Structure formats: structure tokens, C-alpha cells
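These notes concern the structure reproduced below.
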Amino acid sequence: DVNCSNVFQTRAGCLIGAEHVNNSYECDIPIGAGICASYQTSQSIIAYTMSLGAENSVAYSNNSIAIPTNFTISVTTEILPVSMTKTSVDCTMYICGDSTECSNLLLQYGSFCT
Amino acid sequence: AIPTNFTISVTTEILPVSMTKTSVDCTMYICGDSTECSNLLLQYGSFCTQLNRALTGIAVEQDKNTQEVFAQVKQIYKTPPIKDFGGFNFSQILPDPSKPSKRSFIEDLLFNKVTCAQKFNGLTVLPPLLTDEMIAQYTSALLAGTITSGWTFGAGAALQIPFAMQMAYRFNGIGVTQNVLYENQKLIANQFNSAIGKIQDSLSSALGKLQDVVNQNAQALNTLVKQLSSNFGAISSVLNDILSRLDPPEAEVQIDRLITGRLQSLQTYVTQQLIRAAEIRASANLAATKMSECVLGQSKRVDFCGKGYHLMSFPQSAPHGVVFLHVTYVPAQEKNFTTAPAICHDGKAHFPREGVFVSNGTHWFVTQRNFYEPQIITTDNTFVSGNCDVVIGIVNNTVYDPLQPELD
Amino acid sequence: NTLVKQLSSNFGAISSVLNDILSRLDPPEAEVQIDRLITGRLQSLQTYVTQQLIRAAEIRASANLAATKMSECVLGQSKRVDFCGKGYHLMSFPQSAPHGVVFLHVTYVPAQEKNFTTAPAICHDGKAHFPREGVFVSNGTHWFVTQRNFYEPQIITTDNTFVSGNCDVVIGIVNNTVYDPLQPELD
Amino acid sequence: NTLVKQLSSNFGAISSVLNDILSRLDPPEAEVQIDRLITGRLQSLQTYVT
């Protein structure tokens, strides 16, 4: 929230230390309002508007169809976690330890430990 | 009962995707312009760091959910310049050139229905990533891909296909043949236009699902602001007044109690925000699954992409959400006829392939499980598999053979 | 690391070690500090347990999703688009992973494509011959029938199609003579 | 059952009955004990609601 070297005012705020270029590439380090910075071309930190990929038009007609001829086989991967490590936290060992008055005073908070 | 009439209906489903991105400060909310307060709060800096890390985690989780929801294809498609689809009319779902954004009329109508003071106490708003223009362009590209292909772009290369053949292929997925569409195309087009008009008139004066979250967030912010005026067992809610009228030796306990109360309030608010973020994540996962299993390709899951036989879907954008418009074919008027298991002609038990035998009261015809199509039972539509003494309830009826007159 | 670091803070006291406080002060003057330390440690443990419960709920949801995907992709062929990979799902090969599972789906995806003039149906002597499960294409003059997954031109016969009404019902329908292999078999 | 048994805890006091404390001590002295009891019960209720 600052009104504005290489100072540039974007819809996300104000960036100091990057020159805005005219070319648009893929998103890397996002900032906000559709802005992503990276480290490209001698090479320094520059700011540019992220692109939404390739833009192509499909030839639509009333008497045409695209029948595939050659086919390929591709294998994809997927990483999904299942479980994690089981951690146990002892109440007395973490609160008191080798004391007596502490253990006697902790008797009034045994329900929380349970 | 065999249905004879049908009516195309369009449903509407509202599902949230993301919510607001808020960030709460520790020193600005607890202390401010003081020294002893900061010295006492430095002992509880671990809690502040944990809360800031949780806020950053919620912020990046919202961005990840938005990226997973509003991203299905990698190529931006445009609408064809020729407005011809075979009787149908697609003019309300396309972005109007009069508006500066890439939103259509339905999107602008639904956006108007949804309705620095908070930043003074350290409650700032983080700038979102996916802007409205990018979401509108993504929705337009998805609509163009669906009207120029349907499901071929969602699994590989884009295959061109007319809208009539696409509609016929979608109707063939539920058992309905192509003659029903090639003979009653104008009726289906008029029914679809009437359904679109009814939906457009109903959406114009509802959207409480995209508003209850904002209302709860505003109420939580107001509660957090009002909690700064409470005493928490003291005499006032101003640290400067306490430091002026009372000495630090007699105000340290009060400052500690205030800090503890504010830390408990911040912990409760962070827990509520985590619960809301988990709910938003679940809703976004559900919306992404519905987008992948309804719009991209036609699925056979009963009651998942609408109420009835799902044909095609039109994805629409929404502020902090998404609008789904499915095509639910539902049968209407039906009649009453009599059925028959198999046919017993010359001892062989003829069973139909995929049709059903009906009779108006005298003659016996064979039709399908959808539309009433009276046909003549031939040798190519039925198969033999045994005798008539093993089938229970089989009647006696002759079987026509068109091969005999062709040989004479 | 956070639980380890939550042991040196004073929480409004003069020390963080219980043995240090009990060795310099008497219980009647250190009971309040002991109670404050116990309350702070209980609050820290409650926050940690809440975080662990949230993480356990997230792990439960992830495990349920992974088991559903496993049972729907490996133990069967599901027609759910964009669920068992990107393309037409064939089979899968589950693998082992520490605290996880690695998936190896098989996604048949078409590659090359061409352009051909398609037709909805073929009219003969006043009857529309709709295909049972194919599509009529042309290459300049002749007309063949192909499937929806491979370019296989076939001779327009009779048993491969079915009649339904006349030809004056289709907007854009062409005309082509049916070969009909039943006629040469009778000659 | 845990919420019911929480009413028997002392949370660093001398008893758990409010009337017993109000009848044995003057109001301008049991305020800290009442505040501690209220804080403990509010923490227990917050954990239960979570």
C-alpha cells in the first residue's frame, strides 16, 4: 500500500527493481492482479504480464470433420500422499519433568492432558 | 409405458470456488506506537510467526484452488465468425462487443445481483491473481471449444465437427437414435430457445451461496474491530490512557491480560479462517470434479450433471464462484401398451436385440426403450436361443421374413 | 522445531527452567509463575493438537481420494473423463512410495488429423440410410464410411446402415447410389 | 461427561463452587478467582466447540 529504481505501478501495487517489457511469457512467481515476475533476459529481475497460452482458432464449417489417422501412446504420472508420521506428546514430560510441586499443581489440569 | 413427447430443460447450479484473502497483523492489532508493549509481545513472537505462516498458507491455497478450477485447456479458442449452427441460436452466452470486458450478458446480469476502514486495524486485503478478464477469456475459450468440438479437445487434438452431428452423437449416448433428431430438429431448437429465454427471465429480477461467505467475513471483521474496545477486565481499551493514568508497575498485569485476550481472539479467528478455507477447498474440489466430469465429456453418472439425461453443458463465470448450465433431457408425455417376453413361431424362441415388443390391441410391433417407433418384426431384429417350453409367459406369434419374397 | 522452541520463553516470568525458579524462590512466591508457565504450555499444546487434527483431517481426505482413484482406475475401467489421466484410459500400474503412492496410467490419445467432407446420410431411391455407428465421408467424388477413431474407408453397403423415413426431412443431404452386396449374390 | 466434570476443577483456586467463595470472602477480593474460573471455562468451551 504505497502510492507510486525501475519503479512501476501495477494493479497489485508498486514494484521497485524491475522494468516492464512488452513481451508476455508464462507465469512463474506470482504477485497479484495477474502479474508474474521471474528471472529472464544481462539477465535481471523483470516484470511482465502473464500469458494464457497459445491462441488459435478452429476452422468450423457445416460439412467438414477431422478424422484422426495416426495415434500415439503416452504414460502419465500422479503423486498423491496417503499417510504421515505419528507423533505423541507427553503431558508431564513436556510441562514438568522431575519435580513434585509442579506435578501436584498439574493435577488440576489433568482433564486437558487426558 | 413408452414416452412419446419430450421437452428440453436447462438447470442452474451455483458453486463457490474461492473467497476473500485477508491478512491480520500482530503488532498493529495488539500494540502499535509503544515500547513496553512491544517488549512484552516479543516474548510471544512465535505465535505471531505461526499466525502469519498460517495466513500465507491460506493465501497460497486459495491461489492454488483458483488455478486448479479456472484452468482446463492450454489453447485459447475463439468463436467462429459465421453464426450458423443448424436452427439453434447462440447469442446470450457469447461476450458482447459493447462491454469493455470479455463477459456475456448472463455473466453481467449475475454479477450485478451479488453485492480502508478495516485496513486501519491491520486487516489488509491481498490482491488476487486470476482477474475477471482472464476468467472471462477462459470461459469464452471453453464455450468456443465446446461449440466447435465438444469432448475431443479435452483429451487430445481438436477435432472439427458440426453442431448437428455433435448433438446426434450426444443423443446416441443414452440410446436415442439419430432419426429423432434429424426429423424433429426444429422442435428441439425451439424448445432449447424457449428454455434459454425462461432461464434468462428467471435470472433477472437467488445467489445466496456466493454471498453468505462475504457476509460471514464482514461479520467476523466487525467483531474483530469491536473487540478492540472491550476492557478484558480492565477499565479502558486505550493503552496510552492506561500508561498515562497508571504506572507500569501497576499496569504490567493489565497489559499482559489484554495481550492474552487479544492473542486468544486472534487464535479463534485463525481457527475460523482455517475452517472456512477447508470448506472453500472442498467446494473447489467438488466444482473441479463437476467441471471435469460434466462439461469436458459426457458422463453416464445418474444425478451428477443435472436432473435427467445429461447432454451438454455451458460453463459460466461468477464472482468468487462458478455458474453451471447443463442440458437435462427429460421425457414428458407417455402412453400405455402391452408387452411380451419372447416370440414363439416354429418352436424357436425369438428374443429381441435391444428393442421391446408392444401391441396397440391387435398387431404386434417392435420399438425402443425411448421413443415409440412401430416396426415390423423380422429375422434380423430377433435371435433364436432355445424352445418355447423353457420360457415362462411366452406367447405365440408369427415372424415375418423379407428374404422369402426376394427369392420368388 | 516449534514445540522445541516453545520451551525458552518466560511468558511473563524471570526464567524458563522450573529447576532454576524452584532453586532461587520459595513456592509461595513462585506458584503464580509456575501457573503462568503451565497455562502457556497448555495453550501451546492445544494449538499444536488443533494443527495436528487439521493435518489429520487433510490426510484422511487425501487418502480417501487416493483410494477412490485407485479403485476406479486400477480395479476397473471408468468412463469418467479427466480422472484416470489425460485421454482414453486403458489400464494402470500402481507403484509404492514412502507415505504415498505413485500412479502409472495409460492414456490413449490421437495424434495426426486430416480434413474430409462429411455427410449426415445418403439418399438412394427416396430412403435415408442412416449409419448404425459410423460416419459418411468423401474424398472428392466417391463416398465411404469410417468410424470415429480411425480413418478406414469402406464400401457403402446396406446391412451397415438402416432406413428411416424418406429423404425430404434432412436439410443438407446428398445423393449417392448404394452398392448393396445382396444384389450380386442373387444374380 | 467431560464438560460436566470440568465444573469440579479449580483452575488454581480453593474450590469450584461460586457460592462457597462468595460466602467466605468479600466481593472486592474474589474477583481474580472468578476471572480465572471464567477464563478456564471459556477455554474449555472453546476446545469443545472446536
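We number chain C the same way Swiss-Prot does; the residues here are 960-1146, in that order.
This deposition comes from electron microscopy, 3.8 Å.
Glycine is treated like the rest: Cβ placed from N, Cα and C.
Listed in Swiss-Prot:
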type: VARIANT; residues: C:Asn969 to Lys; note: In strain: Omicron/BA.1, Omicron/BA.2, Omicron/BA.2.12.1, Omicron/BA.2.75, Omicron/BA.4, Omicron/BA.5, Omicron/BQ.1.1, Omicron/XBB.1.5, Omicron/EG.5.1
type: VARIANT; residues: C:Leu981 to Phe; note: In strain: Omicron/BA.1
type: VARIANT; residues: C:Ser982 to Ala; note: In strain: Alpha/B.1.1.7
type: VARIANT; residues: C:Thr1027 to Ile; note: In strain: Gamma/P.1
type: VARIANT; residues: C:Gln1071 to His; note: In strain: Kappa/B.1.617.1
type: VARIANT; residues: C:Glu1092 to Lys; note: In strain: Theta/P.3
type: VARIANT; residues: C:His1101 to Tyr; note: In strain: Theta/P.3
type: VARIANT; residues: C:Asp1118 to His; note: In strain: Alpha/B.1.1.7
Sites among the variant positions C:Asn969, C:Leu981, C:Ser982, C:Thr1027, C:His1101 close to chain B [C-beta, under 8 Å]: C:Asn969
Of all listed variant positions, namely C:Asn969, C:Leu981, C:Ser982, C:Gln1071, C:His1101, C:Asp1118, those lying near chain A with CB under 8 A: C:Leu981, C:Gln1071
Candidate with sparsest Cβ neighbourhood (10 Å radius) among C:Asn969, C:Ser982, C:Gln1071, the listed variant positions: C:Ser982
From C:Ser982, C:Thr1027, C:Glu1092, C:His1101, C:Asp1118: variant positions whose CA lies within 10 A of C:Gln1071 (variant position): none
Surrounding CB atoms that lie within 10 Å of the CB of C:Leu981 (variant position), all protein chains: 17
Nearest-integer angstrom distance between the alpha carbons (Cα) of C:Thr1027 (variant position) and C:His1101 (variant position): 50
Inter-residue Cα distance where the pair is C:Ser982 (variant position) and C:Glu1092 (variant position), in Å: 91
Cβ atoms near C:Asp1118 (variant position) (within 10 Å, other residues, all chains): 10
DSSP three-state assignment for C:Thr1027 (variant position): helix
Minimum Cα separation from C:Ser982 (variant position), reported as the residue among variant positions C:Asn969, C:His1101, C:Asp1118 that achieves it: C:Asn969
Per DSSP, three-state class assigned to C:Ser982 (variant position): helix
For C:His1101 (variant position), nearby residues of its own chain (Cβ under 8 Å, 6 or more apart in sequence): none
Alpha-carbon distance [C:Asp1118 (variant position); C:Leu981 (variant position)] in Å: 99
Other C-beta atoms that fall within 10 angstroms of the C-beta of C:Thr1027 (variant position): 11
